[PDB]
There are 2 protein chains.
Amino acid sequence: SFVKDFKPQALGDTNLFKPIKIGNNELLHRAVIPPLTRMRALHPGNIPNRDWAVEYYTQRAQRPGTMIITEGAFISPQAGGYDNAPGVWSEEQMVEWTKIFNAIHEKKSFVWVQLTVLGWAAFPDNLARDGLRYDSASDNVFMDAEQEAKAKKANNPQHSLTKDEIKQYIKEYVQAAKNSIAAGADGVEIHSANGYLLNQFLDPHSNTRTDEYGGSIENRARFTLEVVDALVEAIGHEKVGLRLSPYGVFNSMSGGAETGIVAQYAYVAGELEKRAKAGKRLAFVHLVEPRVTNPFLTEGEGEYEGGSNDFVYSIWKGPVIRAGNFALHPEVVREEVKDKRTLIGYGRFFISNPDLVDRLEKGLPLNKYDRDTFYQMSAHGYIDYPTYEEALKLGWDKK
Amino acid sequence: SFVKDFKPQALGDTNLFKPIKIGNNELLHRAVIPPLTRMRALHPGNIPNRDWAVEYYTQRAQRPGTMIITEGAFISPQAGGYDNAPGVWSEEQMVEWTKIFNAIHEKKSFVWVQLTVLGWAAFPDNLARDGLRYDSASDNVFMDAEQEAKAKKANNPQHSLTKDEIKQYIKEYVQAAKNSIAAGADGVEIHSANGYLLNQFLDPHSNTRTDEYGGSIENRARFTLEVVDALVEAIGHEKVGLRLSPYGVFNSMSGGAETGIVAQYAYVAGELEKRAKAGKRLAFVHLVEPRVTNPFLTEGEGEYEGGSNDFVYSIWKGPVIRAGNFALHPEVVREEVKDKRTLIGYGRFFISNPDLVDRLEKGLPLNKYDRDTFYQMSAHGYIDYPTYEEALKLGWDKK
Ligand SMILES: Cc1cc2nc3c(=O)[nH]c(=O)nc-3n(C[C@H](O)[C@H](O)[C@H](O)COP(=O)(O)O)c2cc1C
Ligand SMILES: Cc1cc2nc3c(=O)[nH]c(=O)nc-3n(C[C@H](O)[C@H](O)[C@H](O)COP(=O)(O)O)c2cc1C
Ligand SMILES: [Cl-]
Ligand SMILES: [Cl-]
Ligand SMILES: [Cl-]
Ligand SMILES: [Cl-]
Ligand SMILES: [Mg+2]
Ligand SMILES: [Mg+2]
Ligand SMILES: [Mg+2]
Ligand SMILES: [Mg+2]
Ligand SMILES: [Mg+2]
Ligand SMILES: [Mg+2]
Ligand code: NA
Ligand code: NA
């Protein structure tokens, strides 16, 4: 069915429908697919879904010149811990990714691989089964009681990374980025948001370290910036973006309750701009808005009203992708895209609307999403959401 | 004469004319007199002007319930270096300040003493004459070539403060704050702006230290925060505010060219909010806007368009006074005061309009200022600017 009560607005007369270049890619509009974990990868080996993933991405590439950021992809076994999320370390994985990238390109769209390392969000028992550590910044603060207890039961207590182990992750980021490019991706996004490992280092709640990787703003940002620099060196700044969620609380990050949180993220933005002014500007910065501090809460819930991401624009002078509850709020998008370097990520409603871009241009009704199938091993709720035309034929204009 | 071409707007229908409490003071409107050095203090001894200063402040206190921040006042001889700016360390000074504070209070207005330490902005030859150091954060970067050369000629080369000397300044801030309160002031403003000593510590251009007072965001903010904490302890948070100029370039500060500048100031704001949440909220934060990066340039010049102070409001949750080119821009003020904790400082046009508040409420013409008498040892251009009524009688509605 269509979302009831939603009053659509045609956005074709806004900058959302003006072309923009991101990295090497000439986008034809500024509606971006943000990274969306869907849990259709198959075990063993974290293999992108051999039956459905090509079709999923093909559908969502249908509007020419769309920027697609993939579901998060693990850079190595140790970086993972969800059996049904994909990786980008093995030949068997890359065979499937190559097909996905080719399909997106055939639709004249673009694809950026999000590179993910889970840290404390991983399942410690899966990791133990596979002979892997349960990692985070620290060893004395935990995501929640259940995770702490699972780790202990698995004889895999949370482990504070050594400097050598941080270096090993950086090597894996580099190789994962190389693999992604070699398989045909247009670029990569470094996931430093939503309470995963890099965010666990950024945040003073999760990072109680007293070495050079914690205990100050500069130290907490060190790992994220080392990954940025390693990937810029390996594949070029024009092929690298960075995702941040300053006000997020998902996965036990601090959000605005931490009075130093804006300074922490302002520091990262400033270091990005310093690199840019020295000739190595990242393709984009991708921000999760305080509009959505936890993406598993219904739109409108978990809104933090005490902060704005606007500060980033005073610092970083390149493209900025904003995501969080924009599909149901074209009136907000209309204002935000007046800034000529702003793009808008649409997550949950891209799950349910393969032709979302047409719907945004033309002010059409939106298909309701089905949260129960966000994570499910099924084509249902993955590749069977209709286009607007197909929905009309099903009679959704009445139902 | 009146400013030609200026199209006034009545602001009586805005929050500029709603009461607000700042510290212990019930203000009746939100037009604030920011600190304005006028150079009428007499030598020797940096004595507030015995002939004219009471009248100057009385005139500008005339609208009941006005918050006045004094001209900067030196906390000690070593903090000074301008012979015609006043101090607040001696009995002879406080005799004159007492008269000024009494006069402001008789007009049912309020007075906050700005506490000033010049650092590298001081004149090294005056300091040498008086047996005093020429101080800054560092000893290997200078305000400009002329200052460096003056210091060398005076056998008084710029000196990087020791930790003990920083402690001595803090003692002097404490005593100056006590003196101000005992003499009748409503509070004090810590000057950490416009490239004076505390700002020289905040800014990475001027602060090349490698001890705990430089080399990182936290270290560069340490001196400013130590002064905040010492004054909060001595006289109470409700009697203390702090002035900052994030984007200023006056006195060779970095401004927006420094990519880390927003993070530096965001850190200070966050530390202020942390203290506030722990029960010790400063009376206000006073920001110089990027609208005026150098207050000796004509309105509209030296405007930095690449940054906003809005970030501070995501962090600090108390009153904020904004200053910089607002008199000629009632349309901007109208928008800014929609925020219910925003006050507006009017500097140069309070020099020339003793009845500025009435003029703002009622949308009246503004007297042109005379920059040549901003700093001058004279009543002329100090206490002889007319009220609107007096200007009409002089025929300025025609001239
Ligand atoms: C099912 C689901 C999976 C998600 N997976 C990821 C992910 O892999 N990486 C990431 O950075 N964000 C992920 N997110 C967050 C989204 O990218 C997005 O920031 C968030 O859903 C807010 O945007 P929206 O309101 O348009 O959905 C996910 C969100 C959902 C609902
Ligand atoms: C003559 C003059 C003296 C000033 N003296 C001080 C001072 O003692 N302390 C301070 O913090 N700012 C001082 N300022 C800066 C003003 O407080 C104010 O921030 C600036 O003039 C911008 O506001 P305006 O455009 O309303 O004048 C001075 C400015 C001028 C023009
Ligand atoms: Cl799993
Ligand atoms: Cl995520
Ligand atoms: Cl002088
Ligand atoms: Cl000043
Ligand atoms: Mg242990
Ligand atoms: Mg169902
Ligand atoms: Mg499910
Ligand atoms: Mg020396
Ligand atoms: Mg003259
Ligand atoms: Mg003069
Ligand atoms: Na099938
Ligand atoms: Na006289």
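Residue numbering for chain B follows Swiss-Prot; the residues present correspond to positions 2-400, in that order.
How was it done? The header gives X-ray crystallography, 1.2 Å.
In case you wondered, yes, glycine gets a Cβ from its N, Cα and C as well.
Some features that Swiss-Prot has for this protein:
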- B:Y197: active site, proton donor (ACT_SITE)
- B:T38, B:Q115, B:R244, B:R349: FMN binding site (BINDING)
- B:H192, B:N195, B:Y376: substrate binding site (BINDING)
- B:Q115 to N: Strong reduction of substrate binding (MUTAGEN)
- B:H192 to N: Strong reduction of substrate binding. Reduced oxidation of NADPH (MUTAGEN)
- B:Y197 to F: Reduces oxidative half-reaction with 2-cyclohexenone 6-fold (MUTAGEN)
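Here B:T38 (FMN binding site) is compared against the recorded positions B:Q115, B:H192, B:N195, B:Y197, B:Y376, and the shortest C-alpha distance is to B:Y376. Distance noted between the C-alpha atoms of B:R244 (FMN binding site) and B:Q115 (mutagenesis position) is 9 Å. Each of the recorded positions B:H192, B:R244, B:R349 was scored by other CB atoms within 10 A of its CB, and the lowest score goes to B:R349. Listed in sequence order, the residues of the same chain lying 6 or more apart from B:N195 (substrate binding site) and placing their CB within less than 8 Å of its CB are B:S246, B:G249, B:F251, B:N252, B:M254, B:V289, B:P296. Candidate recorded positions: B:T38, B:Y197, B:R349. Those with a Cβ under 6 Å from ligand 2, in sequence order, are B:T38, B:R349. In terms of Cα distance, the recorded positions that sit within 10 Å of B:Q115 (mutagenesis position) are B:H192, chosen from B:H192, B:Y197, B:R349, B:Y376. The Cβ of B:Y376 (substrate binding site) has 15 other Cβ atoms within 10 Å, all protein chains considered.
The record assigns B:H192, B:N195, B:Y376 to the substrate site; their largest pairwise CA distance measures 19 Å. Highlighted here are the recorded positions (B:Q115, B:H192, B:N195, B:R349, B:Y376) whose C-beta falls below 6 Å from ligand 6: B:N195, in sequence order. Considering only the recorded positions B:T38, B:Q115, the Cβ with the fewest other Cβ atoms within 10 Å is that of B:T38. Comparing C-alpha positions, B:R349 (FMN binding site) sits nearest to B:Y376 among the recorded positions B:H192, B:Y197, B:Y376.
Spatially close to B:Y197 (mutagenesis position) yet at least six residues away along the chain are B:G73, B:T117, B:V118, B:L119, B:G120, B:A122, B:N252, judged by Cβ distances under 8 angstroms. Proximity of the binding-site residues B:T38, B:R244, B:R349, B:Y376 to ligand 12, judged by a Cβ distance under 6 angstroms to any of its atoms, singles out B:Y376 in sequence order.
In this structure the C-alpha atoms belonging to B:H192 (mutagenesis position) and B:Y376 (substrate binding site) are separated by 19 Å.
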